[PDB]
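Asks: Next up is a structure, given as structure tokens.
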Amino acid sequence: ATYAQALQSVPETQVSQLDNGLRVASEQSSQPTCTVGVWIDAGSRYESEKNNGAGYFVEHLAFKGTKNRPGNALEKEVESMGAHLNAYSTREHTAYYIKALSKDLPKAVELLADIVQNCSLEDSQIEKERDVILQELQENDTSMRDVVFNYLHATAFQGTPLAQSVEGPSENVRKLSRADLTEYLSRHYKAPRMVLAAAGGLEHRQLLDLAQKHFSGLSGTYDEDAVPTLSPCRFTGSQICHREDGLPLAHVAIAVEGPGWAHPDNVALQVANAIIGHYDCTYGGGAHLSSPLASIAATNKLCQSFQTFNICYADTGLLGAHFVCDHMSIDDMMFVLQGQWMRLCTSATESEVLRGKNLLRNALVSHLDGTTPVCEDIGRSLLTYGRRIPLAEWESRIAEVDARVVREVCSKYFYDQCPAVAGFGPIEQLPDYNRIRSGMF
Amino acid sequence: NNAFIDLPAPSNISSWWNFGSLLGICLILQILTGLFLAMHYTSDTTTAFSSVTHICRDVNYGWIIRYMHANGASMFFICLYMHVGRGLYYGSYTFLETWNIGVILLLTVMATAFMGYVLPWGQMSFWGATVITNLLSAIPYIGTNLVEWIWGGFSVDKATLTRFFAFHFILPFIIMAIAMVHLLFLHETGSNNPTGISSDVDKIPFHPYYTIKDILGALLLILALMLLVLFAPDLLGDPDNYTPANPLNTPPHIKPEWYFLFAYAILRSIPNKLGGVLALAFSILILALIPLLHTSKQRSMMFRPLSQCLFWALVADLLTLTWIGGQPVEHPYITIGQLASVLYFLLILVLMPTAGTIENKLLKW
Ligand code: HEM
Ligand code: HEM
Ligand SMILES: C/C=C(C)/C=C/C=C/[C@H](OC)[C@@H](C)[C@@H](OC)[C@@H](C)CCc1oc2c(O)c(OC)cc(OC)c2c(=O)c1C
Ligand SMILES: CCCCCCO[C@@H]1O[C@H](CO)[C@@H](O)[C@H](O)[C@H]1O
Ligand SMILES: CCCCCCO[C@@H]1O[C@H](CO)[C@@H](O)[C@H](O)[C@H]1O
Ligand SMILES: CCCCCCO[C@@H]1O[C@H](CO)[C@@H](O)[C@H](O)[C@H]1O
């Protein structure tokens, strides 16, 4: 078949909803294994300065025992059936998911229901996790990449909830109480804020009945005065430079404000980012890479690596790049990078945009490879778009992009716009903000 | 670029650091207006003065080019004195090479301006040429021979004016080259700053920060120059030079261009020929000694109150000397001028170095 007919053969994702508001979505395949999980509209963007880190603390407690399965009982059950239980928290979403044999879907759904509704939160466990989290904060401090990205959010979204890290400040970790957590939970873990998603060898009808059976008790009301809604987050052209000449390589992240999840412009932006691409010293292409930034960097040894990114949030986002380089290569790297954004705004060619479109097509499909990536796409999509966008639609959106669309969309977000800049390490050579700003036009 | 764009500069230099660029601008202004004046000027003693009046009366915009050149010379010195003052106060002279070239630049500009003043051949022109060249007659055994050699005769005459036009024409270009060396030496160290403390931990790009400050400064300099040219073109000049040179008569109240008055007062304060000429020379060359007289453990005067008081006493004293240089050689001006002359050298050679040592002891080092 052609790439076109193959697109129309992907089973359509089935979506249902319970009385309490919980959405149930699934994509059936014939895999003897599956992934099922709960995606929640909860994250640090929903936290205030007082409880920032609450969600991450809960993630630490989620698998430590439930009222029905105290202590390591939940753990033993997951392990004995050979399943895998994982979780993650971001500034807007939280997810708990299980990879298991398709025949074990009923127990998998029960366990998730149990986890999301009956978490013990034993005072002694809370004290133990407190120390674990503090140690994780210390470890994260050694990850220059994680530090620079937290810094980018701190400065770009300064004064708003998006400026907050997911883990929260250490003093919050030392002071968060069970009361704080149960409070956070009663407020955010409601059925209308959750999506039960599954992908693999199972039928929607079976998942739906299991959901009715195990999630019906989940609250779908809350009230009116306590319905955590999101306010837009102001973006600020600014710079944060943490100079540390003791570190061997400098990390720099720069971005302009992105449009947010729902905007159609994200497709063209993804095409443009694909044109500039990514790179690191282990890439075999070197001097022949198609991206001018990549080949210049490789032939002139300008950096160890770089990556463009389009981080999306509800109504805003960070569109830009991150690079790692020697202290004497920062200005050159910034010069070439900004020159490439400007070239795309004013002179993107049909041939490079086609390449970008093909890169995006390949990335889209190769990403949805396996029950876990698919299940995550279902969960997240339902939370963000309110629907699963089919591949055939993505193709239509990508197809609509041409050189004209790329120049116009890039001009809209990059041209003469104030960026947010974060630097960490031996950054004496990181350009002054005025010089960076002038580089935007 | 390696003279602009990414040049690292201290984040805290003040407007006192603007004079270097203003000096460059003054030099370009002088060279441009000068070249245009040279296109109409003739150096024959019979036609010099007339050619200048011709420039001002019949050459299109000749008057503005002429007065911009005259007042430009004044702006040049105002900037020179501010530039040198900044260097003294902030201890910039510790950049020995940059500073010493600086001294050469000051002396060359003085010589250039002197010769330029001689070109229109007015009364001040002729007597200034007479007096200044004769300074060499103070040199034992060969002084007189040197003067006549420079004059090209036994007195200031035709041969003198023609060679002065030639020297005045070329010297400014030599000054430009020397200025570029002044800057090459400065770039090796980078600029000093108000605190006198190394600014390597807080540098900012020259562009856009100081390129914009320099432009603002340039505008203010141009405002000052044109206020003089368009509203008071003769304010800083001497009426006597509007009278053709007369070799048989020296005006009774003859006096030097304002920017030379302090040195004139010092020389006039000494009733000995060789003594006055030596004092005159030392009044400028002492600049080359300043680095050797630095006793303070700190570079700038910013944190040195005693040194500051003496510094301003030195400025007030130069103002005193400037005033005296413009008065007749009569009581009480004679005594005031002598006291001011002595204080000048006393401040630089004794009081300031001593205050530095006192300040050191007060800080226990
Ligand atoms: C044709 C005349 C001259 C020109 C064009 C000139 C130009 C400059 C320039 C462009 C700078 C840098 C900007 C600044 O700090 O002002 C500078 C610095 C300096 N100049 Fe000059 N200069 C001249 C004469 C002199 C003289 C007469 C002296 C001293 C006897 C001198 C001493 C210095 C010193 C010591 C510095 C370093 C200042 C600091 O960083 O603190 N200059 N000059
Ligand atoms: C360091 C730069 C210079 C200085 C400080 C300077 C200064 C002076 C002074 C003081 C005068 C007398 C003005 C008056 O009262 O009439 C003069 C005259 C003159 N200068 Fe210059 N000059 C400079 C550069 C030049 C250059 C580069 C040339 C020619 C290429 C030039 C050509 C003339 C001419 C033709 C006159 C005679 C006309 C007149 O008196 O205005 N000058 N200059
Ligand atoms: C061939 C080239 C030659 C010989 C150049 C030599 C230049 C020497 C010096 O510059 C380096 C010199 C200009 C400089 O001395 C440090 C000045 C401050 C001298 C100041 C000066 O001016 C006067 C002046 O202008 C007059 O005008 C009408 C009249 C004057 O008395 C009647 C004087 C005078 O009595 C003095 C001391
Ligand atoms: C830039 C183009 C925006 C609109 C693209 C819509 O694209 C369409 O979406 C439908 C529903 O998902 C699909 O069934 C259909 O095959 C697809 O072509
Ligand atoms: C900018 C302020 C400068 C001081 C103004 C006075 O200036 C003085 O005026 C006298 C009479 O007109 C002149 O003879 C003298 O040469 C001149 O320097
Ligand atoms: C700055 C100090 C001012 C100088 C005061 C000069 O004062 C004068 O000194 C003359 C010296 O022969 C005396 O003959 C004269 O009577 C006296 O008034």
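Using Swiss-Prot numbers, chain B covers 15-379, in order.
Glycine is no exception: its Cβ is also placed from the backbone N, Cα and C atoms.
For B:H83, B:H182, the entry in Swiss-Prot reads heme b b562 binding site, with the evidence type experimental evidence. If you look up Swiss-Prot, you'll see B:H97, B:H196 marked as heme b b566 binding site. Positions annotated as ubiquinone binding site by Swiss-Prot, on the basis of experimental evidence: B:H201. One entry in Swiss-Prot concerns the natural variant B:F90 to V. Its note says: In strain: 65, 66 and D.
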Asks: Going by DSSP, is the residue listed as 'ubiquinone binding site' part of a helix, a strand, or coil?
Replies: helix
Asks: Under 8 Å Cβ to Cβ from B:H97 (heme b b566 binding site), same chain, six or more residues apart: give me those in sequence order, or none if nothing qualifies.
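Replies: Once residues fewer than 6 apart are set aside, B:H97 (heme b b566 binding site) is near B:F33, B:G34, B:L37.
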Asks: By CA-CA distance, flag whichever of B:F90, B:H196, B:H201 among the recorded positions is nearest to B:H83 (heme b b562 binding site).
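Replies: Of the recorded positions B:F90, B:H196, B:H201, B:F90 has its Cα closest to that of B:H83 (heme b b562 binding site).
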Asks: B:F90, B:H97, B:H196, B:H201: which of these recorded positions put a Cβ within less than 6 Å of any ligand 2 atom?
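Replies: By the Cβ criterion, which requires under 6 Å to ligand 2, the hits are B:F90.
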Asks: Between C-alpha atoms, which of these recorded positions comes nearest to B:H182 (heme b b562 binding site): B:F90, B:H196, B:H201?
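Replies: Out of the listed candidates, the nearest Cα belongs to B:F90.
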Asks: Return the residues near B:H196 (heme b b566 binding site) by Cβ distance under 8 Å, restricted to its own chain and a separation of at least 6 in sequence.
Replies: B:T112, B:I115, B:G116, B:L119
Asks: Looking at the binding-site residues B:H83, B:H182, B:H201, which one has the fewest other Cβ atoms within 10 Å of its own Cβ?
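Replies: Taking B:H83, B:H182, B:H201 as the binding-site residues, the minimal 10 Å Cβ count falls on B:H201.
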Asks: Under 8 Å Cβ-Cβ from B:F90 (variant position), six or more apart in the same chain: what's there?
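Replies: Once residues fewer than 6 apart are set aside, B:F90 (variant position) is near B:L37, B:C40, B:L41, B:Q44, B:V123, B:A127.
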Asks: Go through the recorded positions B:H83, B:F90, B:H182, B:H196 and pull out the ones with a Cβ less than 6 angstroms from some atom of ligand 1.
Replies: B:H196
Asks: Is B:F90 (variant position) helix, strand or coil when read with DSSP?
Replies: helix
